[PDB]
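The structure appears below as structure tokens.
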Amino acid sequence: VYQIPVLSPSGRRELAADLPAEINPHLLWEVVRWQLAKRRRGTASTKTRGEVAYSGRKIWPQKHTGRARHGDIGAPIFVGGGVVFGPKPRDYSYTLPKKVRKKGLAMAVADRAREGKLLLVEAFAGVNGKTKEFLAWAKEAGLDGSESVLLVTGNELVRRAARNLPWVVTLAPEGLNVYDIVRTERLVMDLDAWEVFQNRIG
Amino acid sequence: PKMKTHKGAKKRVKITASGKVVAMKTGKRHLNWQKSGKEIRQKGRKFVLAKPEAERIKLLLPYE
Amino acid sequence: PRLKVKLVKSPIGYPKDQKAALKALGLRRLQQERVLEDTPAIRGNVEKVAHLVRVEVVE
Amino acid sequence: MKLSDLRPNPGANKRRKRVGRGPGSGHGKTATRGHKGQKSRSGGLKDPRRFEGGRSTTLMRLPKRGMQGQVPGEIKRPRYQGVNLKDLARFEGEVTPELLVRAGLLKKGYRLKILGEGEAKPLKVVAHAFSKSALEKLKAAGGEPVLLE
RNA sequence: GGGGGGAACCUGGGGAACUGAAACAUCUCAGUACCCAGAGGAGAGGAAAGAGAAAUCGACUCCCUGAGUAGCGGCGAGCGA
RNA sequence: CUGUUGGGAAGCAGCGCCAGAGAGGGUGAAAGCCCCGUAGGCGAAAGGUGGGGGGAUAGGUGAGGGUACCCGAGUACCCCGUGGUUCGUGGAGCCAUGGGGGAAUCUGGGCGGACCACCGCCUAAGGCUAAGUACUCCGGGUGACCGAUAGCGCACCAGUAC
RNA sequence: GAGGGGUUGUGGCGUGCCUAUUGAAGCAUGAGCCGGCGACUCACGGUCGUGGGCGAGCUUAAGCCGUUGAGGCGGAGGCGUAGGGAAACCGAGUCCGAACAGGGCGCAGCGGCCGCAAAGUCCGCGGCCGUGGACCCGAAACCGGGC
RNA sequence: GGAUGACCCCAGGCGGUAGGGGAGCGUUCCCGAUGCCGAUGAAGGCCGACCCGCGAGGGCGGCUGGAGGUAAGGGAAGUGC
RNA sequence: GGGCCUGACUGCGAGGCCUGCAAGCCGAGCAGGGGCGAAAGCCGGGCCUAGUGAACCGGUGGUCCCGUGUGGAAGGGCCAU
Ligand SMILES: NC(=[NH2+])NCCC[C@H](N)C(=O)O
Ligand SMILES: [Mg+2]
Ligand SMILES: [Mg+2]
Ligand SMILES: [Mg+2]
Ligand SMILES: [Mg+2]
Ligand SMILES: [Mg+2]
Ligand SMILES: [Mg+2]
Ligand SMILES: [Mg+2]
Ligand SMILES: [Mg+2]
Ligand SMILES: [Mg+2]
Ligand SMILES: [Mg+2]
Ligand SMILES: [Mg+2]
Ligand SMILES: [Mg+2]
Ligand SMILES: [Mg+2]
Ligand SMILES: [Mg+2]
Ligand SMILES: [Mg+2]
Ligand SMILES: [Mg+2]
Ligand SMILES: [Mg+2]
Ligand SMILES: [Mg+2]
Ligand SMILES: [Mg+2]
Ligand SMILES: [Mg+2]
Ligand SMILES: [Mg+2]
Ligand SMILES: [Mg+2]
Ligand SMILES: [Mg+2]
Ligand SMILES: [Mg+2]
Ligand SMILES: [Mg+2]
Ligand SMILES: [Mg+2]
Ligand SMILES: [Mg+2]
Ligand SMILES: [Mg+2]
Ligand SMILES: [Mg+2]
Ligand SMILES: [Mg+2]
Ligand SMILES: [Mg+2]
Ligand SMILES: [Mg+2]
Ligand SMILES: [Mg+2]
Ligand SMILES: [Mg+2]
Ligand SMILES: [Mg+2]
Ligand SMILES: [Mg+2]
Ligand SMILES: [Mg+2]
Ligand SMILES: [Mg+2]
Ligand SMILES: [Mg+2]
Ligand SMILES: [Mg+2]
Ligand SMILES: [Mg+2]
Ligand SMILES: [Mg+2]
Ligand SMILES: [Mg+2]
Ligand SMILES: [Mg+2]
Ligand SMILES: [Mg+2]
Ligand SMILES: [Mg+2]
Ligand SMILES: [Mg+2]
Ligand SMILES: [Mg+2]
Ligand SMILES: [Mg+2]
Ligand SMILES: [Mg+2]
Ligand SMILES: [Mg+2]
Ligand SMILES: [Mg+2]
Ligand SMILES: [Mg+2]
Ligand SMILES: [Mg+2]
Ligand SMILES: [Mg+2]
Ligand SMILES: [Mg+2]
Ligand SMILES: [Mg+2]
Ligand SMILES: [Mg+2]
Ligand SMILES: [Mg+2]
Ligand SMILES: [Mg+2]
Ligand SMILES: [Mg+2]
Ligand SMILES: [Mg+2]
Ligand SMILES: [Mg+2]
Ligand SMILES: [Mg+2]
Ligand SMILES: [Mg+2]
Ligand SMILES: [Mg+2]
Ligand SMILES: [Mg+2]
Ligand SMILES: [Mg+2]
Ligand SMILES: [Mg+2]
Ligand SMILES: [Mg+2]
Ligand SMILES: [Mg+2]
Ligand SMILES: [Mg+2]
Ligand SMILES: [Mg+2]
Ligand SMILES: [Mg+2]
Ligand SMILES: [Mg+2]
Ligand SMILES: [Mg+2]
Ligand SMILES: [Mg+2]
Ligand SMILES: [Mg+2]
Ligand SMILES: [Mg+2]
Ligand SMILES: [Mg+2]
Ligand SMILES: [Mg+2]
Ligand SMILES: [Mg+2]
Ligand SMILES: [Mg+2]
Ligand SMILES: [Mg+2]
Ligand SMILES: [Mg+2]
Ligand SMILES: [Mg+2]
Ligand SMILES: [Mg+2]
Ligand SMILES: [Mg+2]
Ligand SMILES: [Mg+2]
Ligand SMILES: [Mg+2]
Ligand SMILES: [Mg+2]
Ligand SMILES: [Mg+2]
Ligand SMILES: [Mg+2]
Ligand SMILES: [Mg+2]
Ligand SMILES: [Mg+2]
Ligand SMILES: [Mg+2]
Ligand SMILES: [Mg+2]
Ligand SMILES: [Mg+2]
Ligand SMILES: [Mg+2]
Ligand SMILES: [Mg+2]
Ligand SMILES: [Mg+2]
Ligand SMILES: [Mg+2]
Ligand SMILES: [Mg+2]
Ligand SMILES: [Mg+2]
Ligand SMILES: [Mg+2]
Ligand SMILES: [Mg+2]
Ligand SMILES: [Mg+2]
Ligand SMILES: [Mg+2]
Ligand SMILES: [Mg+2]
Ligand SMILES: [Mg+2]
Ligand SMILES: [Mg+2]
Ligand SMILES: [Mg+2]
Ligand SMILES: [Mg+2]
Ligand SMILES: [Mg+2]
Ligand SMILES: [Mg+2]
Ligand SMILES: [Mg+2]
Ligand SMILES: [Mg+2]
Ligand SMILES: [Mg+2]
Ligand SMILES: [Mg+2]
Ligand SMILES: [Mg+2]
Ligand SMILES: [Mg+2]
Ligand SMILES: [Mg+2]
Ligand SMILES: [Mg+2]
Ligand SMILES: [Mg+2]
Ligand SMILES: [Mg+2]
Ligand SMILES: [Mg+2]
Ligand SMILES: [Mg+2]
Ligand SMILES: [Mg+2]
Ligand SMILES: [Mg+2]
Ligand SMILES: [Mg+2]
Ligand SMILES: [Mg+2]
Ligand SMILES: [Mg+2]
Ligand SMILES: [Mg+2]
Ligand SMILES: [Mg+2]
Ligand SMILES: [Mg+2]
Ligand SMILES: [Mg+2]
Ligand SMILES: [Mg+2]
Ligand SMILES: [Mg+2]
Ligand SMILES: [Mg+2]
Ligand SMILES: [Mg+2]
Ligand SMILES: [Mg+2]
Ligand SMILES: [Mg+2]
Ligand SMILES: [Mg+2]
Ligand SMILES: [Mg+2]
Ligand SMILES: [Mg+2]
Ligand SMILES: [Mg+2]
Ligand SMILES: [Mg+2]
Ligand SMILES: [Mg+2]
Ligand SMILES: [Mg+2]
Ligand SMILES: [Mg+2]
Ligand SMILES: [Mg+2]
Ligand SMILES: [Mg+2]
Ligand SMILES: [Mg+2]
Ligand SMILES: [Mg+2]
Ligand SMILES: [Mg+2]
Ligand SMILES: [Mg+2]
Ligand SMILES: [Mg+2]
Ligand SMILES: [Mg+2]
Ligand SMILES: [Mg+2]
Ligand SMILES: [Mg+2]
Ligand SMILES: [Mg+2]
Ligand SMILES: [Mg+2]
Ligand SMILES: [Mg+2]
Ligand SMILES: [Mg+2]
Ligand SMILES: [Mg+2]
Ligand SMILES: [Mg+2]
Ligand SMILES: [Mg+2]
Ligand SMILES: [Mg+2]
Ligand SMILES: [Mg+2]
Ligand SMILES: [Mg+2]
Ligand SMILES: [Mg+2]
Ligand SMILES: [Mg+2]
Ligand SMILES: [Mg+2]
Ligand SMILES: [Mg+2]
Ligand SMILES: [Mg+2]
Ligand SMILES: [Mg+2]
Ligand SMILES: [Mg+2]
Ligand SMILES: [Mg+2]
Ligand SMILES: [Mg+2]
Ligand SMILES: [Mg+2]
Ligand SMILES: [Mg+2]
Ligand SMILES: [Mg+2]
Ligand SMILES: [Mg+2]
Ligand SMILES: [Mg+2]
Ligand SMILES: [Mg+2]
Ligand SMILES: [Mg+2]
Ligand SMILES: [Mg+2]
Ligand SMILES: [Mg+2]
Ligand SMILES: [Mg+2]
Ligand SMILES: [Mg+2]
Ligand SMILES: [Mg+2]
Ligand SMILES: [Mg+2]
Ligand SMILES: [Mg+2]
Ligand SMILES: [Mg+2]
Ligand SMILES: [Mg+2]
Ligand SMILES: [Mg+2]
Ligand SMILES: [Mg+2]
Ligand SMILES: [Mg+2]
Ligand SMILES: [Mg+2]
Ligand SMILES: [Mg+2]
Ligand SMILES: [Mg+2]
Ligand SMILES: [Mg+2]
Ligand SMILES: [Mg+2]
Ligand SMILES: [Mg+2]
Ligand SMILES: [Mg+2]
Ligand SMILES: [Mg+2]
Ligand SMILES: [Mg+2]
Ligand SMILES: [Mg+2]
Ligand SMILES: [Mg+2]
Ligand SMILES: [Mg+2]
Ligand SMILES: [Mg+2]
Ligand SMILES: [Mg+2]
Ligand SMILES: [Mg+2]
Ligand SMILES: [Mg+2]
Ligand SMILES: [Mg+2]
Ligand SMILES: [Mg+2]
Ligand SMILES: [Mg+2]
Ligand SMILES: [Mg+2]
Ligand SMILES: [Mg+2]
């Protein structure tokens, strides 16, 4: 249904592959909400009036001093007491359904296919781990750093070369995910990774 | 932690297919010698509980 | 799936065995429909008088 | 479509209700709790599903019925789960217990019994039991019933 | 060879009460708090006089589930394999 | 690197360069290329560890037929009093045992929820045994954690002054 | 610097705030004043409502592999698909009954094969409930071990 | 009306404690952000008779301050005395 | 007042009165086997309205539903009280 350009020595080809034509934004919001919340550390913590260091002694009698009644100085009404309903270590993760993630993965790529921002490559000519090499390739490939790019390839040597550029985010295909797709303005993939992608939305 | 089934309800009561609550009519456990057969016979049957009370009991049986 | 068979053409002038297949089907009068199971034994008789019978597969 | 377009649909993410936060909110002071009873307290009431103020309870005045069981507990006996002919419509050839646990109709540890709601099909159907009506339908439709043990 | 120490963790020997049951005694809190002895980087347990119905499994420990099921219970509150 | 404003350039401007390093912290302000680092790499004579690699050693080994010699005792078992288990005396078994009585060695014994029969499971009254599990005084890493009334009781000569 | 700011002589009107109450300016509670700290939360389960995914199905837990703010694997199990009965049992029925009687509790999408919707179920969000100290502060007391 | 909250015209409602519902403001933090604002002056402070908002608030300007702050749109709470 | 009798039924129960719940109340009609009457019919105690007690726990008669590997048994369930 979509006509996805391929870069090659022998021709800017036109590969076709069925991605969804309906994009559901709210669903993509739900995947990113999951992605971002499951990475939370949940290391915010406070002390309760039972976890605070003071003793449990009544500071002065209940009655007949002319002062307010108090118990122990650990109570949250004191400066230096415990805190009421403070944050405690939390797991923010949850199991977003697989068919929501999986379809969210197809939608994210389909959104870049609509725009002409998805571009596939047969291989990478002379790039062998040196940033200067990936930079020359990108220029003849039409990526001059004006647009942020999600590079998705299993070639370690190609990910090392690009990874330090401010406008490039590298991923191995097994790590393709909608947040990183939507984070960037363009999508660039191997055919080996494109094959892997098809094997994840079916 | 997870809620616990009230066993007192479990032993007296049933949730039917549409969510009604049926129980045994009361009043024939004993002192039956001077009760008419109409009284004993009809007290032998199940009855649907009034809706407020039924909805309370259903909350106590969260895994039926 | 079952079978709703209608007797649409007259068996007069047809061999005695096609005449009989309607007796096994139970068809007696024209335009009469009988609803029968789709069994290969019933299927062999319907396919026999297929030129005289109208079949629709109500499931 | 970049991040700053990602939004929940209307109504997908409502704000919370915050109480005790001023006159203008609607919920200030008494935090929607009214005035001054056991329900108003931190800790609140006895379980509203059961307790009724000391009188004998609606549930406890009802009589018990039926076997409740004793230690050592449940008696191990064979368990039958029935599935209808209407459910078998999707299958071809052979029908067995293990096949009906895969399509998600029969539950594991349960013996298969066929019941007669729906139409039968010319299938070989291997079950632990059959309803009398499912038996008739199955015969009459070209099907082959196959009991088990 | 022992003695004594060590934040929690562990095992064993003893072992409450407020509280909950809208009173209270059985019951609960709970074999928890605490005291004591001992262990070691862990401790316990461990190679069936097991399980319990599979004509079956196969030491023990730990997680998930089975399951708030089976049951226990002034058949109350609740407890809970 | 140069110029420019400025107390100060890392700001702005011109022209460059590195990148498996564009995590971050500094430097008179806001620096990839100034400093400390970072990616990627290298390092032990000495002590400790060594669960992995290698090597030793201890220990590991048949088949029938017969004989009926041995197979964990104040034990099993029963009764009384309790505990443990989901089981609060319940139809109350099982595992443990303070009191009393008290066996047998496989044709011996225990169990399958009173009990009996049948059918099976198992071998008590000697001991040892890694790993998977728990904790965090100690070291490091990281936070949709605090930011001096917060965060540990203590950012500071605090378990101190008092 | 045809308007506005400060001040207030005279005239008009005029019973502080909060709490509690049938009713307070009240001669009923609290507060000297100012600054800062200070009370409806979280986990797990439930029950509605809601935003999405899939739909007679829906969904995974521990864990495993990957990442080093990458996701995937994993179907054990759970809910739903059938109810009625104390149960044996039967089943679109079933239970009471002698009944084939009566009764209780049960059983049955919109469009021109594809769309739309939907039982159900999963996840997010929200209200309320259960378990926890459960909105926060406050006893007199009870018990344990020490001094 | 017009097609949709684009705005307009007409008519009606709009005292309020317990309490139900709705729509918003602001505080801390995350994504946006290897960005953007900033010594030609961050935050905070002190004024204002100025503008926008029903209001909570938000701007604008002068002074102080001397190094940080952070949009549109979303996310999460130790969120207003 | 007299005769004959046991309906002071068994299995159900349309529809109602009352009513927060749970209770309480009235009830035609169908079936089983009956009583009285030639019959039409009447009879599910008593002219009516008080003469009463939810549940738990246990007793007794019946039923023969469950019976912890199997057959029994123990112990329960169900109907009556
Ligand atoms: N191969 C990869 N994991 N690529 C992703 C980038 C890894 C690392 N976080 C970086 O920024 O360089
Ligand atoms: Mg976090
Ligand atoms: Mg947190
Ligand atoms: Mg704290
Ligand atoms: Mg803390
Ligand atoms: Mg305290
Ligand atoms: Mg304390
Ligand atoms: Mg302390
Ligand atoms: Mg303390
Ligand atoms: Mg102290
Ligand atoms: Mg104390
Ligand atoms: Mg205290
Ligand atoms: Mg004290
Ligand atoms: Mg004390
Ligand atoms: Mg006083
Ligand atoms: Mg005073
Ligand atoms: Mg005072
Ligand atoms: Mg005071
Ligand atoms: Mg005091
Ligand atoms: Mg206090
Ligand atoms: Mg304290
Ligand atoms: Mg503190
Ligand atoms: Mg502190
Ligand atoms: Mg606090
Ligand atoms: Mg609190
Ligand atoms: Mg508190
Ligand atoms: Mg909390
Ligand atoms: Mg945690
Ligand atoms: Mg949550
Ligand atoms: Mg999770
Ligand atoms: Mg990069
Ligand atoms: Mg970027
Ligand atoms: Mg990145
Ligand atoms: Mg990066
Ligand atoms: Mg009970
Ligand atoms: Mg009764
Ligand atoms: Mg009673
Ligand atoms: Mg009875
Ligand atoms: Mg009885
Ligand atoms: Mg009477
Ligand atoms: Mg009677
Ligand atoms: Mg009677
Ligand atoms: Mg009866
Ligand atoms: Mg369940
Ligand atoms: Mg169910
Ligand atoms: Mg002819
Ligand atoms: Mg012939
Ligand atoms: Mg929220
Ligand atoms: Mg809010
Ligand atoms: Mg909430
Ligand atoms: Mg609201
Ligand atoms: Mg409040
Ligand atoms: Mg307010
Ligand atoms: Mg409101
Ligand atoms: Mg109000
Ligand atoms: Mg107030
Ligand atoms: Mg309220
Ligand atoms: Mg509320
Ligand atoms: Mg409330
Ligand atoms: Mg109040
Ligand atoms: Mg009041
Ligand atoms: Mg009130
Ligand atoms: Mg008040
Ligand atoms: Mg009051
Ligand atoms: Mg009240
Ligand atoms: Mg209050
Ligand atoms: Mg109070
Ligand atoms: Mg309190
Ligand atoms: Mg209370
Ligand atoms: Mg049971
Ligand atoms: Mg057991
Ligand atoms: Mg010693
Ligand atoms: Mg010692
Ligand atoms: Mg020692
Ligand atoms: Mg112990
Ligand atoms: Mg000892
Ligand atoms: Mg002990
Ligand atoms: Mg004592
Ligand atoms: Mg007590
Ligand atoms: Mg309680
Ligand atoms: Mg409690
Ligand atoms: Mg009490
Ligand atoms: Mg009480
Ligand atoms: Mg008392
Ligand atoms: Mg007590
Ligand atoms: Mg206990
Ligand atoms: Mg206990
Ligand atoms: Mg102990
Ligand atoms: Mg402790
Ligand atoms: Mg020691
Ligand atoms: Mg270890
Ligand atoms: Mg050991
Ligand atoms: Mg040992
Ligand atoms: Mg051994
Ligand atoms: Mg289950
Ligand atoms: Mg469950
Ligand atoms: Mg100069
Ligand atoms: Mg310079
Ligand atoms: Mg880096
Ligand atoms: Mg940096
Ligand atoms: Mg830096
Ligand atoms: Mg800059
Ligand atoms: Mg900056
Ligand atoms: Mg720098
Ligand atoms: Mg390294
Ligand atoms: Mg290094
Ligand atoms: Mg030999
Ligand atoms: Mg011998
Ligand atoms: Mg032996
Ligand atoms: Mg000995
Ligand atoms: Mg004994
Ligand atoms: Mg005992
Ligand atoms: Mg006991
Ligand atoms: Mg008992
Ligand atoms: Mg026992
Ligand atoms: Mg003994
Ligand atoms: Mg033997
Ligand atoms: Mg023997
Ligand atoms: Mg024994
Ligand atoms: Mg024994
Ligand atoms: Mg056994
Ligand atoms: Mg035995
Ligand atoms: Mg047995
Ligand atoms: Mg055994
Ligand atoms: Mg090892
Ligand atoms: Mg060890
Ligand atoms: Mg270990
Ligand atoms: Mg540390
Ligand atoms: Mg900071
Ligand atoms: Mg300070
Ligand atoms: Mg401090
Ligand atoms: Mg300060
Ligand atoms: Mg410290
Ligand atoms: Mg302090
Ligand atoms: Mg000092
Ligand atoms: Mg003037
Ligand atoms: Mg005037
Ligand atoms: Mg005046
Ligand atoms: Mg006036
Ligand atoms: Mg006045
Ligand atoms: Mg007045
Ligand atoms: Mg005021
Ligand atoms: Mg008052
Ligand atoms: Mg008063
Ligand atoms: Mg006054
Ligand atoms: Mg006065
Ligand atoms: Mg006054
Ligand atoms: Mg006074
Ligand atoms: Mg006053
Ligand atoms: Mg007062
Ligand atoms: Mg006040
Ligand atoms: Mg004062
Ligand atoms: Mg003043
Ligand atoms: Mg203040
Ligand atoms: Mg709340
Ligand atoms: Mg929560
Ligand atoms: Mg909820
Ligand atoms: Mg939901
Ligand atoms: Mg889905
Ligand atoms: Mg699935
Ligand atoms: Mg049932
Ligand atoms: Mg019926
Ligand atoms: Mg009906
Ligand atoms: Mg749908
Ligand atoms: Mg849905
Ligand atoms: Mg609620
Ligand atoms: Mg608590
Ligand atoms: Mg609380
Ligand atoms: Mg709460
Ligand atoms: Mg005293
Ligand atoms: Mg006491
Ligand atoms: Mg006392
Ligand atoms: Mg005392
Ligand atoms: Mg003492
Ligand atoms: Mg008006
Ligand atoms: Mg109003
Ligand atoms: Mg509204
Ligand atoms: Mg806001
Ligand atoms: Mg604010
Ligand atoms: Mg943060
Ligand atoms: Mg950033
Ligand atoms: Mg920044
Ligand atoms: Mg600038
Ligand atoms: Mg300057
Ligand atoms: Mg300035
Ligand atoms: Mg700030
Ligand atoms: Mg302003
Ligand atoms: Mg200045
Ligand atoms: Mg300023
Ligand atoms: Mg800075
Ligand atoms: Mg700000
Ligand atoms: Mg921001
Ligand atoms: Mg925004
Ligand atoms: Mg977002
Ligand atoms: Mg707070
Ligand atoms: Mg007479
Ligand atoms: Mg006679
Ligand atoms: Mg009625
Ligand atoms: Mg009623
Ligand atoms: Mg009759
Ligand atoms: Mg008759
Ligand atoms: Mg008659
Ligand atoms: Mg006669
Ligand atoms: Mg008659
Ligand atoms: Mg009658
Ligand atoms: Mg009478
Ligand atoms: Mg009379
Ligand atoms: Mg009565
Ligand atoms: Mg009781
Ligand atoms: Mg009884
Ligand atoms: Mg039997
Ligand atoms: Mg039998
Ligand atoms: Mg048996
Ligand atoms: Mg026999
Ligand atoms: Mg017998
Ligand atoms: Mg009994
Ligand atoms: Mg019996
Ligand atoms: Mg019996
Ligand atoms: Mg019966
Ligand atoms: Mg009875």
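Shown for chain A, in order and in Swiss-Prot numbering: 6-207.
Including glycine, each Cβ sits where the backbone N, Cα and C put it.
The mutagenesis experiment A:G55 to A is recorded by Swiss-Prot, whose note states: Increases Ptase activity of hybrid ribosomes to a value greater than that of pure E.coli ribosomes. Increases binding of a tRNA analog to the P site. In the three-state DSSP scheme, A:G55 (mutagenesis position) is classed as coil.
Record note (Swiss-Prot) on the mutagenesis of A:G55 to S: No effect on Ptase activity of hybrid ribosomes. No change in binding of a tRNA analog to the A or P site. Under 8 Å, Cβ to Cβ, and six or more positions away along its own chain, A:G55 (mutagenesis position) finds A:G79, A:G87.
Taking the Cβ of A:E56 (mutagenesis position) as reference, residues of its chain lying under 8 Å away and at least six apart in sequence are, in sequence order, A:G87. Under mutagenesis, Swiss-Prot gives A:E56 to Q with this note: Restores Ptase activity of hybrid ribosomes to that of pure E.coli ribosomes. Significantly increases binding of a tRNA analog to the P site.
A:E56 to A appears in Swiss-Prot as a published mutagenesis result, with the remark: Further decreases Ptase activity in E.coli hybrid ribosomes. Significantly decreases binding of a tRNA analog to the A or P site.
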